[PDB]
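S.K.: My structure is below; once you've seen it, I'll send some questions.
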Protein chains: 6
Amino acid sequence: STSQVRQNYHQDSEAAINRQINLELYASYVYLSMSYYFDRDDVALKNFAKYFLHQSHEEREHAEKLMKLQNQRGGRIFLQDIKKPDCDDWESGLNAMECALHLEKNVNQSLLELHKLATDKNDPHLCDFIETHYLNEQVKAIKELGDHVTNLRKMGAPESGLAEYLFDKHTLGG
Amino acid sequence: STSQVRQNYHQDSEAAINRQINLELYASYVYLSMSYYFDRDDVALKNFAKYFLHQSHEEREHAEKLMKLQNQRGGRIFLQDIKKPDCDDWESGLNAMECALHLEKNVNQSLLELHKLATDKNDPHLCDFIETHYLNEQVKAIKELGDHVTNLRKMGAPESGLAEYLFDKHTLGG
Amino acid sequence: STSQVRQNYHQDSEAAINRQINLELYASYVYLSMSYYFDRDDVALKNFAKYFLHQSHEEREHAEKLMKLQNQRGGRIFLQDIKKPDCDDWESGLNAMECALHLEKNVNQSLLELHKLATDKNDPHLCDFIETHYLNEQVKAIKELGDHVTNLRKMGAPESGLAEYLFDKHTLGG
Amino acid sequence: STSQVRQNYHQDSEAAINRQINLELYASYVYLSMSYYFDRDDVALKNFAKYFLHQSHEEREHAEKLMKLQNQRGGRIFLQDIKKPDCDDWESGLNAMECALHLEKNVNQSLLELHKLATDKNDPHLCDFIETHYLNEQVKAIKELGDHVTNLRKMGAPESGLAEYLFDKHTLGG
Amino acid sequence: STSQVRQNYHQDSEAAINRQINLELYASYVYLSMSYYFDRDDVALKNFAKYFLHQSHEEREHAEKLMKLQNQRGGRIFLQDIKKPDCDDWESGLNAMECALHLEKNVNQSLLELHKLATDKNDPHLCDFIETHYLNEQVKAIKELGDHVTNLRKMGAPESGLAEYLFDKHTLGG
Amino acid sequence: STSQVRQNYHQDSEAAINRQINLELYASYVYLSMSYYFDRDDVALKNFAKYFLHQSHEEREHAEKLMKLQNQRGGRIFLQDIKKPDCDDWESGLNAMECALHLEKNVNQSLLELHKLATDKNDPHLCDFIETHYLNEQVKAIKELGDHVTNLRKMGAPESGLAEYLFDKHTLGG
Ligand SMILES: [Au+]
Ligand SMILES: [Au+]
Ligand SMILES: [Au+]
Ligand SMILES: [Au+]
Ligand SMILES: [Au+]
Ligand SMILES: [Au+]
Ligand SMILES: [Au+]
Ligand SMILES: [Au+]
Ligand SMILES: [Au+]
Ligand SMILES: [Au+]
Ligand SMILES: [Au+]
Ligand SMILES: [Au+]
Ligand SMILES: [Au+]
Ligand SMILES: [Au+]
Ligand SMILES: [Au+]
Ligand SMILES: [Au+]
Ligand SMILES: [Au+]
Ligand SMILES: [Au+]
Ligand SMILES: [Au+]
Ligand SMILES: [Au+]
Ligand SMILES: [Au+]
Ligand SMILES: [Au+]
Ligand SMILES: [Au+]
Ligand SMILES: [Au+]
Ligand SMILES: [Au+]
Ligand SMILES: [Au+]
Ligand SMILES: [Au+]
Ligand SMILES: [Au+]
Ligand SMILES: [Au+]
Ligand SMILES: [Au+]
Ligand SMILES: [Cl-]
Ligand SMILES: [Cl-]
Ligand SMILES: [Cl-]
Ligand SMILES: [Cl-]
Ligand SMILES: [Cl-]
Ligand SMILES: [Cl-]
Ligand SMILES: [Cl-]
Ligand SMILES: [Cl-]
Ligand SMILES: [Cl-]
Ligand SMILES: [Cl-]
Ligand SMILES: [Cl-]
Ligand SMILES: [Cl-]
Ligand SMILES: [Cl-]
Ligand SMILES: [Cl-]
Ligand SMILES: [Cl-]
Ligand SMILES: [Cl-]
Ligand SMILES: [Cl-]
Ligand SMILES: [Cl-]
Ligand SMILES: [Cl-]
Ligand SMILES: [Cl-]
Ligand SMILES: [Cl-]
Ligand SMILES: [Cl-]
Ligand SMILES: [Cl-]
Ligand SMILES: [Cl-]
Ligand SMILES: [Cl-]
Ligand SMILES: [Cl-]
Ligand SMILES: [Cl-]
Ligand SMILES: [Cl-]
Ligand SMILES: [Cl-]
Ligand SMILES: [Cl-]
Ligand SMILES: [Cl-]
Ligand SMILES: [Cl-]
Ligand SMILES: [Fe+3]
Ligand SMILES: [Fe+3]
Ligand SMILES: [Fe+3]
Ligand SMILES: [Fe+3]
Ligand SMILES: [Fe+3]
Ligand SMILES: [Fe+3]
Ligand SMILES: [Mg+2]
Ligand SMILES: [Mg+2]
Ligand SMILES: [Mg+2]
Ligand SMILES: [Mg+2]
Ligand SMILES: [Mg+2]
Ligand SMILES: [Mg+2]
Ligand SMILES: [Mg+2]
Ligand SMILES: [Mg+2]
Ligand SMILES: [Mg+2]
Ligand SMILES: [Mg+2]
Ligand SMILES: [Mg+2]
Ligand SMILES: [Mg+2]
Ligand SMILES: [Mg+2]
Ligand SMILES: [Mg+2]
Ligand SMILES: [Mg+2]
Ligand SMILES: [Mg+2]
Ligand SMILES: [Mg+2]
Ligand SMILES: [Mg+2]
Ligand SMILES: [Mg+2]
Ligand SMILES: [Mg+2]
Ligand SMILES: [Mg+2]
Ligand SMILES: [Mg+2]
Ligand SMILES: [Mg+2]
Ligand SMILES: [Mg+2]
Ligand SMILES: [Mg+2]
Ligand SMILES: [Mg+2]
Ligand SMILES: [Mg+2]
Ligand SMILES: [Mg+2]
Ligand SMILES: [Mg+2]
Ligand SMILES: [Mg+2]
Ligand SMILES: [Mg+2]
Ligand SMILES: [Mg+2]
Ligand SMILES: [Mg+2]
Ligand SMILES: [Mg+2]
Ligand SMILES: [Mg+2]
Ligand SMILES: [Mg+2]
Ligand SMILES: [Mg+2]
Ligand SMILES: [Mg+2]
Ligand SMILES: [Mg+2]
Ligand SMILES: [Mg+2]
Ligand SMILES: [Mg+2]
Ligand SMILES: [Mg+2]
Ligand SMILES: [Mg+2]
Ligand SMILES: [Mg+2]
């Protein structure tokens, strides 16, 4: 039976929102894994660890907002397994930042495909939701990660452990 | 090569900590799923939703503390997929509370098996970690969920939607 | 029928908790009796009276925490008569302090037997409960009472009513 | 030998005060038992539990004031065993309230018999003590418990677990 | 003659506590020596000096708590010479941090042997004392020192005097 | 090779400063031992214990200032074992105060010999250091301990446990 609230909400959009919820939860899990890598005693970069833990908690918030959207529009949430991150060892601060850049660009591509679907189904509320809450967040995240990668490369990372140490203090510390 | 920090930390304990990290992340995901079920427009119990979202965020903290422990002791974190919850539809406030009770007792049983292992490997630091940060938390969680189940049953849930409405306001609201 | 909360809680542990509840209530009653002895007009040591009344109220709190534990774990409270203290006349400040020392060491021995049982039944939550809330409390109580007995003996109690008077002011007063 | 303070204090009054001390301690123990019944996971009415625990602590204060009176008048305190409550399972909020009503009327009858004795022995200080500190307290307690019993009966207790739940929140909660 | 407070306290446990007191005083002396090495005009790392002086004062507190425990349990303190540190010249910030790591792991091993003894003598109060006040302190200390060693190695210490200078400012300074 | 800072600092003065550092650490250890003697349950004079613990921590500060002096002048610290106190049992408050008096006069004699050496080597900076930071401290310490010994003797210590009790409260308490 049709939800009493549902209006102009295509079944393909509903399914795509469920896919996006899984992707945001996956991103949360990737950042959680990265964070505790930097907490290892043989890595020991505490501001890298705090930066990625914050990004993990952000992504959980991104997922919860999409779950709230699904219910606002009268769709039904269907959850899937959250796959483990492809990587147990992230190697260095520079490599983790490059992996985060690549993650945040795949999430953006998924959101752009979701916006194209919403446009094709003439769902301006969903278009505005994506634009307002997700697309500029992603552009800002990608720009920040690019900036971080550039600085770590210019400073001599990953071979310079002094580069990663000083970036941890001065950019992330900090 | 052996971590420079590692002392009295058995390889079986290290593996069991990695298993427990996955279980805590799984519990976080179960509570996330339960929370947004109560946010559906055709369920609409906002204090059930907030209660379970808080429990989800707690469990993420439980996982992060175990990741920090692994690194404190010189073990190595190895992550696995976070399985989706077995349930997409949690049916009622009473049923979700019963499922949470059953989840929090399985997590407790895993922690008791972890404590038995730590005891068998003569690891008093790990025993104290489990006792201090996990075992009484679990006893309190189980007692609270039992209390909630009892009240919902006595009030007439799940058949009485008025019971679940009033429990949402007065116990969870609240 | 089994409590919906009960997990890893042996029936022998449940019975031993009920025994301990009675012992804590008994200790509360002993200290109540001691307190009002020092309120008699022919004893008249008001800080001895306040010290023992505080210890009485503490013990009631110890009993209530064990009652809460019984319910947290899904056991059932069964109460017994609270026996009157073996003594109506406590004779002196020194003698009451010696009787309190002997009481607080019997309570400790009961708690150590309860911990041995919890250990034998592989109940780490109950072990941690006893260690966290009871065993160091008892060690501190026993040490304080020993200290008090020593000072009263060194000052010349019980034969010196001036010793007990001055201890009442300066140590208990006070 | 006669206390240096004793004046106009009959030996029968002294004995009756000792009886009343035991009764007040018994009442304290009854309310303690009732309180933790409502803390069970299969009863779970936390404001019933707090209400009865407060009444328990009140009664201990009633006992201590009578112990102080005994010494003020030059009598000698003699303590007896505190009998366990006649009931381990109090069945419901309504039944516990009825049992408390019956307890508070038996305590009142004992205090009225104590006042008749004080009157017959021409002890106006003891009459005034009873009137000032005990008799209106009892009338207020009995009226409050009657009010509570009436409301629980009108709301449909004990068969309505919703009645007891809502009384717990709104009258005792509360 | 037996202390009036002593209960369930084995003579082997008493002796082991005296050994541990000496070890904690020794650790205090090692850190004192390390601190003033970094105060030399030809070493001149003032935050290394302050870090180790703080660790020295901590260890004195660890010793004093064990002396208080000995008396709480009715044992008798017997002191031994505090041996001088094996090292007059600690060579570098990295080497001192490695020596501190090795010291804090030997202290941990002594505390684990003390806990095994307490367990074998069925002394749950002493087990809880060790777990509560010592074992997690040690795990945290060892993890922090491991982290410090890792960062100094990654930054290029000891050959890079710039590495030790910058670690002194940014991690210890500071 | 000669320290770049060293000027007018004789090698005999450098060695004598190292001897004095050991003596101050020894004094710290003596007072630590005395403090915990008064913490025993069969001694139980808590203000004697706090007085001596404070004196212990003072002496550690005296040692650290001499270590800083050694480095200020370009000398090299060389540490020796800290001998255990000659006494495990200090017998009484009066005896401990007499032992402290004798300790503080031996430390003074060592400082006067150090000043004679500095004078003979025409080292006015070292003379002024000793005069400014040590010699009047010692005169004050010796005068205070003499005062304490006198009062304890006049009050009837050590045979009067009441004397030591009251001195603990009124002079040290206090
Ligand atoms: Au990778
Ligand atoms: Au990978
Ligand atoms: Au990657
Ligand atoms: Au990557
Ligand atoms: Au659109
Ligand atoms: Au289910
Ligand atoms: Au299911
Ligand atoms: Au379930
Ligand atoms: Au379920
Ligand atoms: Au263990
Ligand atoms: Au007795
Ligand atoms: Au007796
Ligand atoms: Au006794
Ligand atoms: Au006794
Ligand atoms: Au256990
Ligand atoms: Au009954
Ligand atoms: Au009954
Ligand atoms: Au009844
Ligand atoms: Au009744
Ligand atoms: Au009267
Ligand atoms: Au060395
Ligand atoms: Au060496
Ligand atoms: Au070393
Ligand atoms: Au070393
Ligand atoms: Au133990
Ligand atoms: Au001596
Ligand atoms: Au001696
Ligand atoms: Au001496
Ligand atoms: Au001496
Ligand atoms: Au001079
Ligand atoms: Cl639609
Ligand atoms: Cl559709
Ligand atoms: Cl799946
Ligand atoms: Cl990857
Ligand atoms: Cl922007
Ligand atoms: Cl190991
Ligand atoms: Cl191993
Ligand atoms: Cl996997
Ligand atoms: Cl399920
Ligand atoms: Cl608790
Ligand atoms: Cl069970
Ligand atoms: Cl069983
Ligand atoms: Cl009985
Ligand atoms: Cl007795
Ligand atoms: Cl303590
Ligand atoms: Cl009379
Ligand atoms: Cl009479
Ligand atoms: Cl009796
Ligand atoms: Cl009854
Ligand atoms: Cl009134
Ligand atoms: Cl209502
Ligand atoms: Cl013993
Ligand atoms: Cl023994
Ligand atoms: Cl020695
Ligand atoms: Cl060394
Ligand atoms: Cl921690
Ligand atoms: Cl020179
Ligand atoms: Cl020279
Ligand atoms: Cl030496
Ligand atoms: Cl000596
Ligand atoms: Cl002066
Ligand atoms: Cl005085
Ligand atoms: Fe996201
Ligand atoms: Fe958890
Ligand atoms: Fe107790
Ligand atoms: Fe009463
Ligand atoms: Fe230590
Ligand atoms: Fe000194
Ligand atoms: Mg509908
Ligand atoms: Mg997806
Ligand atoms: Mg860390
Ligand atoms: Mg982000
Ligand atoms: Mg699957
Ligand atoms: Mg648009
Ligand atoms: Mg837009
Ligand atoms: Mg925007
Ligand atoms: Mg290594
Ligand atoms: Mg697992
Ligand atoms: Mg909502
Ligand atoms: Mg929880
Ligand atoms: Mg896979
Ligand atoms: Mg244990
Ligand atoms: Mg524990
Ligand atoms: Mg705890
Ligand atoms: Mg049941
Ligand atoms: Mg018993
Ligand atoms: Mg009085
Ligand atoms: Mg006590
Ligand atoms: Mg009976
Ligand atoms: Mg414990
Ligand atoms: Mg404790
Ligand atoms: Mg008389
Ligand atoms: Mg009676
Ligand atoms: Mg409760
Ligand atoms: Mg009442
Ligand atoms: Mg009897
Ligand atoms: Mg009146
Ligand atoms: Mg009145
Ligand atoms: Mg003795
Ligand atoms: Mg040793
Ligand atoms: Mg300096
Ligand atoms: Mg330390
Ligand atoms: Mg020797
Ligand atoms: Mg512990
Ligand atoms: Mg701890
Ligand atoms: Mg040079
Ligand atoms: Mg010397
Ligand atoms: Mg003490
Ligand atoms: Mg001094
Ligand atoms: Mg040697
Ligand atoms: Mg001068
Ligand atoms: Mg001066």
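Easy rule for this one: first residue shown is 1, then count along the chain.
According to its header, this structure was worked out by X-ray crystallography, 1.2 Å.
Yeah, the Cβs are placed from backbone N, Cα and C, and that goes for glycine too.
Pulled from Swiss-Prot, these are the listed features:
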BINDING   A:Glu24, A:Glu59, A:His62  Fe cation 1 binding site
BINDING   A:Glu59, A:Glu104, A:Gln138  Fe cation 2 binding site
DOMAIN    A:7-156  domain 'Ferritin-like diiron'
MUTAGEN   A:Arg19 to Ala (Swiss-Prot position 23)  Abrogates interaction with NCOA4. Fails to localize to punctate lysosomal structures
S.K.: Distance check, please: Cα of A:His62 (Fe cation 1 binding site) against Cα of A:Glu104 (Fe cation 2 binding site), rounded to an integer number of angstrom.
M.R.: 13
S.K.: Around the Fe cation 2 site recorded as A:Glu59, A:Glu104, A:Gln138, what other same-chain residues have a C-beta within 8 angstroms of the site's C-beta center?
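M.R.: Nearby residues not in the site list: A:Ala27, A:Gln55, A:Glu58, A:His62, A:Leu103, A:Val107, A:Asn108, A:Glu137, A:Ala141, A:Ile142.
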S.K.: Expressed to the nearest Å, what is the distance separating A:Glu104 (Fe cation 2 binding site) and A:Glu59 (Fe cation 1 binding site) at their Cα atoms?
M.R.: 11
S.K.: 10 Å Cβ neighbour count around A:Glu104 (Fe cation 2 binding site)?
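M.R.: Taking every protein chain into account, the count is 23.
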S.K.: Compile a sequence-ordered list of residues in the same chain as A:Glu24 (Fe cation 1 binding site), six or more apart from it, whose Cβ lies below 8 A from its Cβ; state 'none' when nothing qualifies.
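M.R.: Set apart from A:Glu24 (Fe cation 1 binding site) by at least 6 residues yet with Cβ under 8 Å, we have A:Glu59, A:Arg60, A:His62, A:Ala63, A:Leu66, A:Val107.
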S.K.: C-alpha of A:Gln138 (Fe cation 2 binding site) to C-alpha of A:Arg19 (mutagenesis position): distance in Å?
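M.R.: Between the Cα atoms of A:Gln138 (Fe cation 2 binding site) and A:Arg19 (mutagenesis position), the distance comes to 17 Å.
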S.K.: When DSSP states are folded down to helix, strand and coil, where does A:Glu104 (Fe cation 2 binding site) land?
M.R.: helix
S.K.: Could you tally the C-beta atoms, other than its own, that fall within 10 angstroms of the C-beta of A:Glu59 (Fe cation 1 binding site)?
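M.R.: So the Cβ neighbour count for A:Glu59 (Fe cation 1 binding site) comes to 23.
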S.K.: What residue among the recorded positions A:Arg19, A:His62 has the most other CB atoms lying within 10 A of its CB?
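M.R.: Result for the most crowded candidate: A:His62.
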S.K.: Can you name the binding-site residues among A:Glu24, A:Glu59, A:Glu104, A:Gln138 whose Cβ is less than 8 Å from some Cβ in chain C?
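M.R.: The answer is none, since no candidate qualifies.
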S.K.: Taking 10 A as the limit, how many CB atoms besides its own sit near the CB of A:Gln138 (Fe cation 2 binding site)?
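M.R.: Other Cβ atoms within 10 Å of A:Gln138 (Fe cation 2 binding site): 19.
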S.K.: Neighbourhood of the Fe cation 1 site (A:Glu24, A:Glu59, A:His62): other residues with Cβ within 8 Å of the Cβ centroid, in order?
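M.R.: Close Cβ neighbours, site residues excluded: A:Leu23, A:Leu25, A:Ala27, A:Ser28, A:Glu58, A:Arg60, A:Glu61, A:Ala63, A:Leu66, A:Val107.
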S.K.: With helix taken as DSSP H, G or I, strand as E or B and everything else coil, how many residues of the domain 'Ferritin-like diiron' (A:7-156) land in each class?
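M.R.: When I sort the residues of the domain 'Ferritin-like diiron' (A:7-156) into the three classes, I find 116 helix, 1 strand, 33 coil.
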